Structures are given as structure tokens and as C-alpha cells.
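In what follows, a structure is listed as C-alpha cells, so that the remarks can point back to it.
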Amino acid sequence: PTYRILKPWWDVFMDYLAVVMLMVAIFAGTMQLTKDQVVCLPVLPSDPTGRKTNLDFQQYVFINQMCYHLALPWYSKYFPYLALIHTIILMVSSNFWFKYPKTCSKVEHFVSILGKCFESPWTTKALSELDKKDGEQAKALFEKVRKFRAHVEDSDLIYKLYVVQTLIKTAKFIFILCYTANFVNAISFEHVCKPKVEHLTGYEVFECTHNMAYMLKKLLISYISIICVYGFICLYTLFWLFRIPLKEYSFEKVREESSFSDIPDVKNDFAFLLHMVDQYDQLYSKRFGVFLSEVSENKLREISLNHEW
Amino acid sequence: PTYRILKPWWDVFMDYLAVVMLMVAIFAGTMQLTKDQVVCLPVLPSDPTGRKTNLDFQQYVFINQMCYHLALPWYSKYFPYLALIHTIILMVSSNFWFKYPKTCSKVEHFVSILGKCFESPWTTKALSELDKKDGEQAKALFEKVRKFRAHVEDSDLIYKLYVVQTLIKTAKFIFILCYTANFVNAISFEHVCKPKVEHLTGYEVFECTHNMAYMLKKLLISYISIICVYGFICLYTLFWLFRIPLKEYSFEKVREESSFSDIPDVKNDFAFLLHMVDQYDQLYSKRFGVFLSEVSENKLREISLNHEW
Amino acid sequence: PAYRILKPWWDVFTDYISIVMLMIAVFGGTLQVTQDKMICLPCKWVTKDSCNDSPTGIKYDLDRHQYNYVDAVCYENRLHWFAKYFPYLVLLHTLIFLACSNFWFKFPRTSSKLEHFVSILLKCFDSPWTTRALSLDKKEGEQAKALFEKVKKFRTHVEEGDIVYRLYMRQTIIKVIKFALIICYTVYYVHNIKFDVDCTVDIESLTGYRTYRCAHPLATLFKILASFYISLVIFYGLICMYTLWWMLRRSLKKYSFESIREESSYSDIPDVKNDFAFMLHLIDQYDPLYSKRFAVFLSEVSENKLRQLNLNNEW
Amino acid sequence: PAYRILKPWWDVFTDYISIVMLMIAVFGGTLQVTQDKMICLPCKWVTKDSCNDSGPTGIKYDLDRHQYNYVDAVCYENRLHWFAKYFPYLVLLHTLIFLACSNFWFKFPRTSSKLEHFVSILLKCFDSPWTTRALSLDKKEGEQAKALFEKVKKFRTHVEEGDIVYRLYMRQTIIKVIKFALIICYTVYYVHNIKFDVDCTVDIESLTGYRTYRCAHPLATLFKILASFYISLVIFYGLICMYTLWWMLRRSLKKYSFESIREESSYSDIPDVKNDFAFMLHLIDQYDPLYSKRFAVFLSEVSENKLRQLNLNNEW
Amino acid sequence: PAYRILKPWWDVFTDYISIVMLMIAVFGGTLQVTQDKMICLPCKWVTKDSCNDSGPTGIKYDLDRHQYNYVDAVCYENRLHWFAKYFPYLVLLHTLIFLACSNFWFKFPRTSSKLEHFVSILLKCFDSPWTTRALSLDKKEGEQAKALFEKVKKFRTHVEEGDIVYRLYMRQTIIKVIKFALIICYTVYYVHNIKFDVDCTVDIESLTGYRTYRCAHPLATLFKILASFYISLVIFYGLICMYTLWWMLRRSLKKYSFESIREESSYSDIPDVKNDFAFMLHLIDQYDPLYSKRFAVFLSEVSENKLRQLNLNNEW
Amino acid sequence: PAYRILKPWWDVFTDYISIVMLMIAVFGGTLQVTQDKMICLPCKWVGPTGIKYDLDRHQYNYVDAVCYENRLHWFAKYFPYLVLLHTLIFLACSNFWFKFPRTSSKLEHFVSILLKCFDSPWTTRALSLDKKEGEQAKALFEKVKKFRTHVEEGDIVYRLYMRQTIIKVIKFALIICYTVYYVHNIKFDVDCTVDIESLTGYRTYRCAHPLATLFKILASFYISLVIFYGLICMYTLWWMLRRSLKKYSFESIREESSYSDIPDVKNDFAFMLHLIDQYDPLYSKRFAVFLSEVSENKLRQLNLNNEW
Ligand SMILES: CCCCCCCC/C=C\CCCCCCCC(=O)OC[C@H](COP(=O)(O)OCCN)OC(=O)CCCCCCC/C=C\CCCCCCCC
Ligand SMILES: CCCCCCCC/C=C\CCCCCCCC(=O)OC[C@H](COP(=O)(O)OCCN)OC(=O)CCCCCCC/C=C\CCCCCCCC
Ligand SMILES: CCCCCCCC/C=C\CCCCCCCC(=O)OC[C@H](COP(=O)(O)OCCN)OC(=O)CCCCCCC/C=C\CCCCCCCC
């Protein structure tokens, strides 16, 4: 969909970190349904020889299941699903600002006209300072840009949607870092189980060992590190968003670089898309600036009239 | 198809919720054949030592199967399949209002003529206040939209079908909330069974545990929360349909904005699509409404006369 | 691709039903391969014909492999074959239905005729001459003349043959016969999917017990899948019977152009026959717009007007 | 794709039968790898080579789990018939051989180049408006038609001189039919060995304690059903190949006559092609004769003369 | 894609044999992952150095199930032959090596660029109407033909000097044939060790209580069958590679002669080419001589003179 | 695809070696997650008959789990996960300059301009006239001049490539250090003392690792692949540091071609042209036509001749 122009480097890094987090969550959930198990042995009273517990195989299985659903804490068995939910939430918000239908149509029109301006030779002719069909195409693209300027600059939906998206991402990162970090050392290999099923097996206290505890702890540490990098990138994005006021876009530098100075000050959502493209590459910003100049309009009209006469 | 013009934001959110519920249902069904084992131990009559039940391993598996078939209720066994059926029904009924072939054609050519209005430079000229081929295209589009008005504005089929679809969605949500929340606390971890297999094992009463009980309850709670969000969105849709009478549409603000003030009052279905468009984008509504004014028709006729003479 | 215009609503519904049936077959086959087994416990009281009903656990003194052998033997012998081979029969029926529904799309004669018809319909539907006739350069005129000649060649090539209509009728007949046979045998053999099965396999020389009481864990789920498959077969048969009634209610080998010639400005379009008529009936079932746009090239008056316009714009 | 015109109804039927048999082979191999075991129990009463058959209480054999597993493995390796063990692998090999024999002429470059050139030329002649006008022009269309006439003439003197495609197709049909004969011999002869209950005398008495064991093959009936289905599909494949061979040998496919086409059309001077040209035109006739009738325009000299006259008309 | 013109029949056969061998490697690897194990039973009566053979009742070993698992693991690690354990991994490595040797000149950037340019220019010349006109004029077609003549001349003066492609193909063929020789030596020498019954003496008497155990390898027969089939495929691959090497060394492929073209066609000024261009022309002729014959017209000064004469004729 | 011209032979070799490494990592992870266990038997004393331990099966499973998670070396347990992380790092660093937007836009522009110049017949005419061809040729000349004046000012691509190569080579050094140092710990039989006598009754257990030999073989093959990868990265560093890639020389091209006024390019332009030369010098030679001013003068003269 050629949406990579709109996404800056920090957004690409956030998307790739979300992909890696989703992969980690899926891998953790694969093991949490394949080999997630606890093995429990009863605490018996006091040439070495083994201790006979007088328990059947299925009594041991019953004890294991009961202690898995009672002794094992919720964060030692539900982390991969919470990680999957968090990755889904982060990935949905990542593409949300161009998936909402109004903003999607606006950004699609913006990308289309930006590509048309980039492929327009009239921009190169104006920057360096033709044909009747080329002049007609240039006039049509100028009129399309004129219609687009009134279509987008009136509203501020895209900027507000992006602000809401990054605020939601930052809040989710803060919540994940606050609640996940408190439950790191709480994951332990051994677990003391008191299932109160002595009338079925004969033992009151069972000592269990969660098999998927150390690997789950390493995956938790890796997820915490990745989400910390993600939060740092999101905080940098917030600082950039609140650094430059994106409600307006001064073309003073563009009008100074170019030979045309009749470029209006683009504001609102039209300014936000131009700022994102400038964060991507300033060439398209120069193209739009020279296509928004009235002196270029006068030059194009004069060229068309000279072609006609 | 570009159906997003007539598809409001709440419809897209309902489709997203349906997709998420489908994913939750298939995830539950995946584990419904993975962790569905039911470990059962007999209730035996009254230094610590293990309790000897004198049961073989095959006897234990037989009791497990017997009390999985008997003790576990249907909502603890076939829950994800019912959720899958509900998600399939919701996905089928998501786009019911324009799945009807007559209304499908009406919506398709409505989007076509709206796109023609957007692309036509005569709309831009009217908003500001040309080639003869463009004038003929404008005349053809004027005749086409007049035929559209005379053909669709008389009836109200699409509005009735949309009301039917949203009432069906509301009724389905109410049924799901009533039926499914009745079995929230009914799902229990442990089940006591009396499978009457004393002639095969010697014990009449067995005590069991369901491995996929707490996880199933968590997934049920999440599914009920998502369907509650779906019902809230549906209730907001009903509130938006009832607070504003959609049987008619007035362009009074559009008449005041433009110099032309001969826009008629659109009623019936022709008003429902325009209301949906105005919710999607009021600029498209204005660009269509400047066509319905007879002053624009008179100006087009005057331009045609100037071209002819 | 472009063959979607040849499938009416009943064909699309049968395709969706076959897809759901194939999903059911895959699900049942996965259950059969993975989680299908039996758990049989011997009955020490065999006074009656079946297992007899008669605290501490009962000791059978049987090894694990003796239990496995008993389960395997009572799964092989005293379990009804419908419960064991339910998803395989469903898979075979889905393969037969998919072969029958797509037989004419792969038979070379009917596939070639359908491809030619679809290509000609695509050429005629995008032709500006049809729009002009309903409501212009000499290159467009000669292209329309070539399209008219190709339409005449198609008429004289396919109007004689009747392979497509006969093959479609045979496919519908085979499908409805298969539906009748399935509804007979599946419903007749659906009461044998029991959870509890009593087996008397006479392996006393290897185990020591005569009669065993088994339990089929997937019996209830297979019964639910069998009910779902029966409902799907019933819907499939109703759709196929509607298709057969549509084919036999009126002659599909003859197509009437009275409505089109009355609606349009041309009243000289003759009736087509055989595969041409059948394909036009299928088009009318899908969309009458294609037939209305295509009927322009079946009239000599349209050709006369086209050549008159060509002579007009030439000079 | 573009090669669907070179596959008659028998070729499509063989392709779909091969696909079904390949699915059968994959399913059987998945069952053989995973589910195929052999539950064996010893026989305490022995009166002959086979196992003897003779409140109630269970019989105790005093065998461990691993002794039972060892008995199962040894009686699976020794006294289980090879056809039941390697049934899906043979089916997979036969399906691979059939697919190779069906796609050899499409993958062998000497015949693949000729087939693709013939298909390209036939499709370029089929879409040319000059064929429609001749069966019933612009200077660019006229020179394109002249170039296509020259290309057809160059193609005819290049392919008609050899008969490699016909020889390769005949050899493929012969190999397929003899493969079907060998399969329908050996598979049918050895299909009776897939039985549920097999007795073994594998002589592991020094390890377990018993001489004879009576086993059970859980997948015996399912493998027997799959073998019956594979035999039926092989029978259908062989009948189709017999029809193909009879069609090839009934009339000489290395000699094509346009007598019906030249009688229907005005042109009665169409030459008779031979060898690979004749064989490919026979294949096209078995697919659809419209392509052959449309291609017959470019062989007639009268159409070439008419094209030359039109080129002279539009040249000046 | 369009690279099939550079792959002769032996290259296609080697590619398909490598695909089949890769499938065998994957099947053996998943068998090794899933159900590769040993079932070991101790021998209580040991009179010889190895295990000794000596109503009936089962022999009691008084071993736990995990003791049996430990014995199986130890005798699988120590006294099972390495070939029976790592057979599919060696096959996978050999298939990867063969595929790398086949696609090295496809992926090596200098030879890849040379092949891309050669294929593009050959396909442009094959569709050029000037070839048909010469072997038997629009201004745009004449300009395109002149540009194609210039491009062919530049390609000849750029590629004919270097011999990287022929050298790389020779090195790939030599590496493939010596790899085949090493495989057919070591695999054949080590194929006898894949046997069902394996006797182990691993000295775990302190943990278990017995010294010698009689093990069984359930996958030994299937691994031996797969090894035999892989040896047969390697033999076929080596025969194909030896034929390819004999074809390379039989004639100097760095010297292509157009003697047949200059003897049959009117244009007799076509000079002989050398090095990579000659080798690529030989490969194309092995695929289809029509492409080489159609490409040979651009290497003649007479054809260019006729083209420029026609350009001057239609220019004024 | 279109960006393969910017990948020299060392980049392709590193990509394929990393693909093989990723396959090894996936296979090892599949083995470790599913099949990896540790069968343990207690040491009773720190015709033949079996030794009885009076241990239940679940007691054996508990002992196996405890001695697998306690006294087994960390490298034997987490071998393929480190390999997977290293493969992901190598894949990210190899194509980091294809994902950074500032360098990605320049790479896209360079590839598109190079392809357009290669497909143009004006280069063939110069090395040896429709109005559209001349118009497209002069537009290509103008956009080539714009590309040169836009790219030559900055050297972001060369610095990023140098950083990626340095990161890759130091990662290879770290891998070939730590993996080699921790490769002897993968052994079959590992004794464990976990002090669970209160639960089972034995102190020391003699364990066995079923996948120890296969993990060791995979580690050895991964070490060999890492050695090859490091040798290729060392060659890449030597190629980068042999010549100043910020400056490109057109002396051979201007001497071979008729034009002898081709200026030297700097910064990312020179680095990209060096990469193209390492791929194929024909592309750079054909692109060198649109840099000489004499070619522009000839094109203007031909346009004027077509005008008159
Ligand atoms: C992108 C695709 C991949 C995504 C990631 C996938 C990761 C997992 C992939 C494969 C592993 C599948 C098997 C996992 C088994 C784990 C162990 C386990 O669950 O053991 C218990 C398990 C459950 O028994 P119950 O059903 O409770 O018995 C009830 C009796 N009345 O044991 C058994 O069934 C026996 C062992 C056989 C396998 C069990 C799992 C079967 C899973 C799914 C079956 C349905 C699949 C449907 C889709 C099929 C598509 C071809
Ligand atoms: C000749 C062609 C060969 C083709 C290749 C075949 C071999 C494939 C290679 C490897 C497969 C590895 C599978 C590993 C699975 C996990 C390990 C394991 O041991 O699993 C055992 C586990 C349980 O086995 P049992 O306990 O014996 O089952 C109860 C009855 N005794 O196995 C399974 O769960 C079954 C096997 C794996 C899943 C198979 C799923 C098959 C699904 C569908 C087939 C039927 C429908 C087909 C529809 C087709 C529509 C186009
Ligand atoms: C770190 C990198 C990333 C790792 C990602 C790992 C993803 C894992 C995804 C899915 C697997 C889910 C569990 C599947 C099994 C479920 C049942 C279970 O837990 O165990 C069953 C059972 C346990 O093993 P045993 O049969 O006891 O083995 C006896 C001999 N040692 O599992 C198995 O047998 C194995 C199941 C998986 C088989 C996979 C087969 C294919 C893999 C590798 C073979 C080689 C492929 C080569 C490809 C080359 C391509 C060019």
C-alpha cells in the first residue's frame, strides 16, 4: 500500500519490536500448552533406599493437576496469553491511524498526490528555474492539490488520532512495566502445595516443581527488555510530537530554498502529513512546496497560453 | 469495493470485534482437544501413608472417560463450538444491509456516482462560486443523479434492511448475554460423579477435576466482555438511529454555505445514504448536495448555451 | 477468475456446503488418527448375555499390554464400522461432490466451450458499441464487426453441440442420487455410534475374560459431527433438487429472446439452441445484464446500423 | 496454464487419479510413521506352530513393559509381512513414477521446447483477426499476419522433420501401462497379507520366556481399505492408459489430414503435415477442433495469396 | 522463470534427483526426531562374550521402567553405530551441498549478471521480427533491430574475453562428481551397520545390575531401505554428473563454430566465438538449437548491412 | 529483486549462511522444546539380577526434572535459543540499511535511476531519434544531476554500512569466543546432587542427556558456520578499508569510453558505485554516460537537430 513513506524510523522500529514480541508470545504459548506441567511429591515423615509413598500413577496425576490449578500462581501460567493480548493491542494501534476509514482515505489521497508530484516533471522544471499534454496534466494536478488543501486543512482528525495512538501505546508500556516487573522474582522453580485432598491420597503437603519456570523467567526478562526499548522509543516519539508544534507548518525554509515565495502556511492535518514525510524524506516536501506556490501557477498558465498562441 | 464510505466507524469496530471473537473461539477450541482430560479419584471410606485404591491404570482411564462423558455438563465440554457458531453468525450478519442484491447494486452505483462527483471539476467550480466534453459529462452526471433520486428516493428499502440488521444484532447480543452468562459460575474445577460402574471398579462415587476449567472460565469471561462491548456499540448505533430521524435529510447549512440555494429536501432511502456519508465525511455530502440545486443546473445550461452560440 | 459468472447462487451454496463438509471431514480425520481409541474393562459377572451389574477396588490381574490388546481387539471386531470410518466416508463424499460440481470445468470439450463463451462475453460486455446501441471511430467499428463475426462463428460452432447441457444434467443427477444414498445409509447407520459398547471377542486364551465393557471417548463428538453432516447433506440435496427442478421445469435447450427484444430497440434477435441456450440461461440466473448486453450482436439490424455508421464516419 | 490444451480428458483424469493416490500415500505414510504398532501377547498353551486357543481371573504373564515393547518390535520386524509395513511407501513411489511419466515430455528440453513453441504459435494464430477474416485490413495487422505466416512456415520445416515428441509420448504410455500391469499383479497378489491377527515365533525365549506370541495389527483393516481403494484407482488408471494406447495405435498419429477442414472451408489446398506436427494437431483435436481449424488458415496457400494481395493493396 | 533455457536435460534430472533426495532426508530426519529409539532387554545367561541364547512363564528382570529408559538411552548413545543415528543428517548435508553446487553459478554475482544479460539478449533476439525477415520494414522495428545489433556487438566484445562461467561450471561439475565418489564409497562401506538387533555392553552394572543387553532398533529396516534408495539415487546422480563431465571435456566448449549455419544459411560471414559466450551458446544448443540459430543472425556483418540498407531505403 | 545489485558476493554468502544458521536454530529449538529430557538413576552405593530402588515413576520424573533444571549446564539447555538470537541479530544487521528510511529512500532512488539509465538506448548510442526518447533522456539527465547534488552532500549510507559490518564482526568474535569456551560442557552423562533425600530417599543421581551428542554436533556445525561467516566479514572489512570508498575513480571508464570529462563522485554516490562495480562494472560504465557534460551537450545538439 506504499505506507512506508508515512511511517518514520521510530514507527518502523516499534512495528518490528511488536513483531518480535508477538513471536516471543507465540513461542511461549506453544510451550505453555505442550510441556507446561508440575511434578509433585508428598512430604513424607522421617544403605540408602527409596521411600514408598503408596500412591498410584493417577493419584500422582491428580495431585499434579490440583497443585497446578491451586499452588501455581496466575502469572506463572498465564503470562504468554497476556503477552499475546498486549502484542495484539500494540500492533492494532500501530496501524490504526491509517485504518480508520476517514483517515485511511485522507492518507491514501495524500500518498497518491505525493507520488504524482514526485513523478511530475513540472516540479523539476520549476526547481531548475514544454508539452501541451504535460501542461494539462500539471494543471489537473494543481487543481487536485487545491482541492486537497481545502479538504484536509479544515479538520484535525489525523493528528488527534495519532496523539491518541501514541498516548495509548505509552500508557500500555507504563502499565506493562509497572505490573510485570513486580512479578519477576515471584516466579520460582519449587512450589509448596497444600491442596487439602488428604481424604483421597493420604498426604496433606506436597512439594512441587514447575518445569516451565526458568525458561519462562528468561522469556519474561527478554520481554521486559524488549518492552523497555519499545517504551524508550515511544517516549522519544512523544518528545518529538510535543517538541515541534505540528498544528502549523512554516514553509519559510522551503520558500527560501526555492525560487517561489508564494507558498501558504500549511496547518492542521495537512501539516502533520507533511511533517511525517519530512521525517521520512524532504524531497517530497520540496515537491509539495513548489506545487503549492502561486508563482509556479502563473508560470504554468503563461506557458500554456504561449503554447496555445 | 470502497464500501467504507457507507460503512460507519461502529460497523468497522463490530467487524473487528467479530474477528477477535472468532480468534478467541478457535483458540478455545484448539485447547478443548488438548487439556480436556478429567482426572478422577475414588472417594474411599474413612505415620501418614498413601491411600491404596487397588485400581489398575486402565480402570482409572475408564473412570476418567466415564465421568468426562457424564459429570461434565455440555457447557463445560462444547462451549468453544457454540462460540464458533455465534461468531460465524455475527460475521454473516455483519454486512446484511448491503448483502441484499438490489441494495448491493444501489450501494455500488451510489458509491460510483459519489466518486464521479468527487472527481468532477464542475463540483470544484460550483464550490468556488471549462471543456465542452467536461460539460457533456457534467450534464450526463446531472441526469444520472436525477434518475437516481427519482428511482430510489421514493422507496425506503435500504433503511428498513439496515434497521432489520441492527435489530437482529441487538437480539443476538441479548440472547448471548442472557444464555452465556447463566453458565459463568456453573463452570467448576471439580466435579463429583456417580457413573454407576461399581460392577467394573468397586467404587460408586468418584471425585474428579477438569484440567481445562479455570482457563475455560477465563476465556468465557473474556468472550462475554467482548460481546458486551459489541452490545454497547450496537446500543450506540440504535441510539444514533433513534435520536435523529433518518427518514429525511436537509441541506440548509449547505444551502447557506454555497451561493446556490435550490437544494431540495432529500427523504427516504436517498436520505439514509446521505446521512451515512455525512457521518463518514460531510464534505462529500456538500459536494453531492451542490448538484441537487437547480441554480447549478441553470448555470450549466447557460454555459452550454455559451458553448453552442 | 472469470468463471465465477458461470456459477449461479445454487452452485456457490453447494461450494460453501462442500467446503464446510471438507472441514468437518478434516476435523473428524484428525480426531480419528489422534484421539480415537477404546477403553475396555472386563466384567467378572457374565451371568446374563451382556455385562451383568453386581468398598475396595476390583483387581483384574491384567497387564498394561493385555489391556491394550483387549482394547485393540474390541475396537477391531465389536465396534461398528460407521463410527470408525465416519470421517473417511465424509471425505470420500466431499471428493465425489467436488469432482461432480467441477467436472465440466475440467472436461476438455466443455472447458474449451465455456472458456470461449466467457471470453466472448467479456469482449462484448466491454464493447462501447453495445453502449452506443443501448443509448465512434472506424477502428471501433471494425473491432465491433470482428466481434460480430466471432459471435456468428461461436453460434455456428456451439449451437449444434449439446455436450455442456447434457453434462450439467448428468452431474446434477449424479449429485442428487449420491445425496439420496447418503441420506439413506448415514441415517440408517447413525444409531450405532454408542458411547458404551459391550464386546465378546473370545480371547479368553490370552486374557482370561469373555466379555468386556468398552467406552468410546469420541462417540458423542462423532455423533454431533454426524448430525451436522446429515443436516449439511439435507441442505445440499434440497439445493440439488431445486437445480434439477429448474432444469426440468422448462426446456433449457431453447432460449426465448422475447423479453429482450421487447425491452431493447431491436426486435430481430432469433432464438438460440442447445449449449448456447443453456449458457444464456445460466447467465440470466447469474445476471441478465450480460445477456442484455450480448443480445445486440445476435441481430442483423445491429450489423446494418454498425456498417451504416462506419460508412457515415468514413466520409 | 497454457499447457491445458495439450492434456486431453485422459491426461486430466490420470492427473487427478495421481493426485488422489498421492493423498492416499501421504495419509498412509503418516499413519505408518505414527500409529503403526503391533500389540503382542504370549501364548502359554502351545500345541502347534501357531498360537493355540483354549469366577474368571486374568492371566498373568510376568512380563515388564519393556519386555512387551521388545516382543512388539521383534514380531513387527520379523513376522509381519513386508507389504503391510511398507504399503504407503510403495504407493508413494508408484505415484511419483506416474507423475514423472506424465510430466517427462513437459520437462525434457528437446520436447518441451517444441511443445512450448507450438503452444505459443497456436495461441498467437488463434487470437489473430486475420484468421477470423479468412474464415469469414490495417497495414500493421497485415505485416503482423505476414510475419506470423513466415514464422509458421519456419516452424513447420523445423518440427515436421522429426518425431521425437510422438516417440516420447508413446514410450511414456508404454511405461505407464506396464507399470499398471506390474502394480495390479503384485499389489493384488500381496493384498491378502494385511490381516489383523498375526502369530509370531520369533525365538526370543532366552529374553522374555515365551516362544510363540499372538499379535494384533491396529492399522491392518485401515491399510486393507486403503489398499483396496488404491487397487481400484490403479484399475481406473490402467483402463485410461489402455484407452490412450488404443487411441494412439488405432490410427497413425504421424499423419494429419485436413480433409474435413478443407471440405468445410473454401481453401482446398491445405497440405498434410506429419510426425510431431500431426501428433500435436491430433492432441489439439482431442482437446478442441476449433484451434486446429483456426490454425489451418496459415497452412493454405490461398490464404497466403489473399494476404499478399491485401498487403499490396495497403502498401501503395 | 526464463533460466530454463540454460538448464539442459542433465541439469533438470540432477535438480529433480536432488529434490527427491531432499524429501528422503526430511523423512529420515522426522523419523529420527519422532520414533528413533532402542528397546533393550538384559541377558541373564551370558556364557559367551556377547549375549547367549538359552507351561512357560515370563523372565523377571526386577527393573523399573526408568531403569529400562536409562539402559535404552545409554546403549543408544554408546553401542549404536553412528551411521544408523546420523544417516538422515548426512543425506541432508549432501543434498544441500549438491543444491549449492548447482545454483552457485546462478547466485555468483559476476556469472549471475552474465547469465541475466545473455538470457535477456537471447530472448530479445528470439522475438525480433528482423530474424524472421533475414532467414526468410517498419521504422520503429528497424530502430529496435539496429539497437539490438549494437547490444549484441557490445555483449560479444564484453563477454567473449572472459572465461569465468566455463571455469565455474567445470569446478561445480568436478566438485559434484568427487562428492558423489566420496558418498558412494563411505555410505556403501557403512551401510552394513544398520541392523535390527544390536548387542551392547556399556558397563552400567552399578546402576542397573546387568552388563550385556540385547537391544532392537525399530527404524533399522526402514533406515536401511532409505539408505539403499539414497545409494541408488546417488548412483544415478553420479552417472549423470560423469556424462556431463565427459560432455564438458570431450569438446572445447570455449570455441563455438557456426559451420552448419554458414553452410546452410546464406549468411556465411559469422565468425567463431570463444570462452563464456561459446559455452553459453553450447548450453543453449543443448537446450534448443532454434534459439542459437535465431541468435546467430546478429553476429553477421551481412545482416547488419542489409538492415542499414533497408533503413536507408525506408528513410527517404 | 531490484535491490540484489547492491548485494555483493559476500553479502549473498552471509545471507545464505545465516539462513542455514536459522534452520539449525529452528531444528535445535524444536528438539529442545519437545524431546529434550534427562533420564536419571540413583546411585545405590557411592545369575545377575536387577537393582531395585523402590522409586515410583513420578518420583523418577521429579528427580529428572530437578536434576535437569538444577545440575545441568546452562549451555546444554539454552543452546538453540542463543543461536536463534544470534541469527536474528545477524539478519537485522545485514539488512539494517535497507530498512532505515533515510538510507532506504536513497537506495530506492539509486536503484531506479541505475535501472532507467541501463534501459536507456542513449547509452548504447553514446558508446557506439524519437522525440519521446530525447525528452526522457533529458529528463533522466536532469534527475541524475538532482540525485548527484542531493546524495553527494551526505555520507549516511557508508557510515551505516561500516557500523553494520563492525557490529557483525564483533558479534562473530563474541560468538566464537563464548561458544567455543562453553562447548565442552555438553556431555552425555552428568552426575547430580540435588539434596531431595526427604522426598525420594537418595542423595546422588547419575543422569543421562539423550540429546547431548546431537546438540554437540549442532554446536560444532554452528561453530564452523560462524567461522565461515567471520572470515567473510573479515574479507568485507578488508575490502572496505583497502580503498577510501568515499571517493570513486572514473579514470578507466573515461579512458575506455569516448567521453573523458567524467567527474569523480563523493560520499554515498562513490560507495554505491563501488558496490555496483563489485556486482557488475557494466552497470556503472553504462551509468557513467549520464555524468559527463559532453554527453549532455551532444543530447542538446541532437534535440536541436530534431527541432530544425
Ligand atoms: C502456524 C501453525 C502452528 C502454530 C503453533 C502450534 C503449536 C503446537 C503444534 C503441535 C502440537 C499438537 C499436539 C500437542 C499435544 C500436547 C500434549 C497434550 O495435549 O496431551 C494431552 C492430549 C489431550 O487428550 P484429551 O483430548 O484431553 O483426551 C480426552 C479423552 N476423552 O492427549 C491426546 O489427545 C493424545 C495425544 C495426541 C495429541 C493431542 C493434541 C491434539 C490437538 C489437536 C487436534 C485437533 C486438530 C484440528 C486441526 C487439524 C489440522 C490438520
Ligand atoms: C508415504 C508418504 C509419507 C509422507 C510423510 C509421512 C510422515 C510424516 C512425518 C512425520 C510426522 C510426525 C508426527 C509427530 C506427532 C507427534 C509425535 C507422536 O508420537 O505423536 C503421537 C500421536 C498420537 O498417536 P497415538 O497415541 O497412536 O494415537 C491414538 C491411537 N493409538 O499422533 C497423532 O496425534 C497423530 C499423528 C499426527 C497428526 C496427524 C493428523 C492427520 C490429519 C488429517 C488426516 C485425515 C484427513 C485428511 C484430509 C485431507 C484433505 C485434503
Ligand atoms: C529456538 C528456535 C525456535 C523454536 C520454536 C519451536 C516451535 C515448536 C512448535 C511446535 C511443537 C509443539 C509440540 C509438538 C509435540 C507435542 C507432543 C510432545 O510434547 O511430544 C511428543 C513427541 C515427543 O518426542 P518422543 O516421541 O518422545 O521422541 C522419542 C525419541 N527421542 O514429539 C516428537 O516426537 C516430535 C514432534 C515434532 C516433530 C518435528 C519433525 C520435523 C522437525 C525436524 C526434522 C528435520 C527437518 C529438516 C527440514 C529441512 C528443510 C530444508
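Per Swiss-Prot, chain C residues shown: 15-68, 94-174, 232-411, in order.
Structure method, as recorded: electron microscopy, 3.3 Å.
Just so it is clear, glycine is given a Cβ too, placed from its N, Cα and C backbone atoms.
Around the Cβ of C:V40 (mutagenesis position), a 10 Å sphere holds 14 further Cβ atoms from the protein chains shown. For the mutagenesis result C:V40 to D, the note given in Swiss-Prot is Abolishes activity in hypotonic solution.
Counting only same-chain residues six or more apart in sequence, none has a Cβ lying under 8 angstroms from the Cβ of C:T44 (mutagenesis position). Experimental mutagenesis at this site is recorded by Swiss-Prot as C:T44 to D, annotated: Abolishes activity in hypotonic solution.
Quoted from Swiss-Prot, the note on the mutagenesis of C:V47 to D is: Abolishes activity in hypotonic solution. Taking the Cβ of C:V47 (mutagenesis position) as reference, no residue of its chain lies under 8 Å away while being at least six apart in sequence.
As a published mutagenesis entry, C:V47 to K or N appears in Swiss-Prot alongside the note: Impairs activity in hypotonic solution. DSSP assigns C:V47 (mutagenesis position) to a helix.
For the mutagenesis result C:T48 to W, Y, K or N, the note given in Swiss-Prot is Impairs activity in hypotonic solution. The number of other Cβ atoms within 10 Å of the Cβ belonging to C:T48 (mutagenesis position), over all protein chains shown, comes to 12.
The number of other Cβ atoms within 10 Å of the Cβ belonging to C:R103 (mutagenesis position), over all protein chains shown, comes to 14. The DSSP secondary structure for C:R103 (mutagenesis position) is helix. According to Swiss-Prot, the mutagenesis experiment C:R103 to A carries the following note: No effect on anion channel activity. Impairs channel selectivity, so that the channel is also permeable to Na(+) ions.
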Spatial separation of C:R103 (mutagenesis position) from C:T48 (mutagenesis position) - C-alpha basis, Å: 20
Nearest-integer angstrom distance between the alpha carbons (Cα) of C:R103 (mutagenesis position) and C:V40 (mutagenesis position): 32
Chain D, Cβ under 8 Å: which of the mutagenesis positions C:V40, C:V47, C:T48, C:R103 qualify: C:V47, C:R103
Among C:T44, C:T48, C:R103, the mutagenesis positions whose C-beta sits under 6 Å from ligand 1: C:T44, C:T48
Listed mutagenesis positions with Cβ under 6 Å from ligand 2, out of C:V40, C:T44, C:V47, C:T48, C:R103: C:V40, C:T44, C:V47, C:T48
Residues from C:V40, C:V47, C:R103 facing chain B - mutagenesis positions, CB under 8 A: C:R103
Direct Cα-Cα distance, rounded to whole Å, spanning the 57 residues left out between C:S174 and C:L232: 13
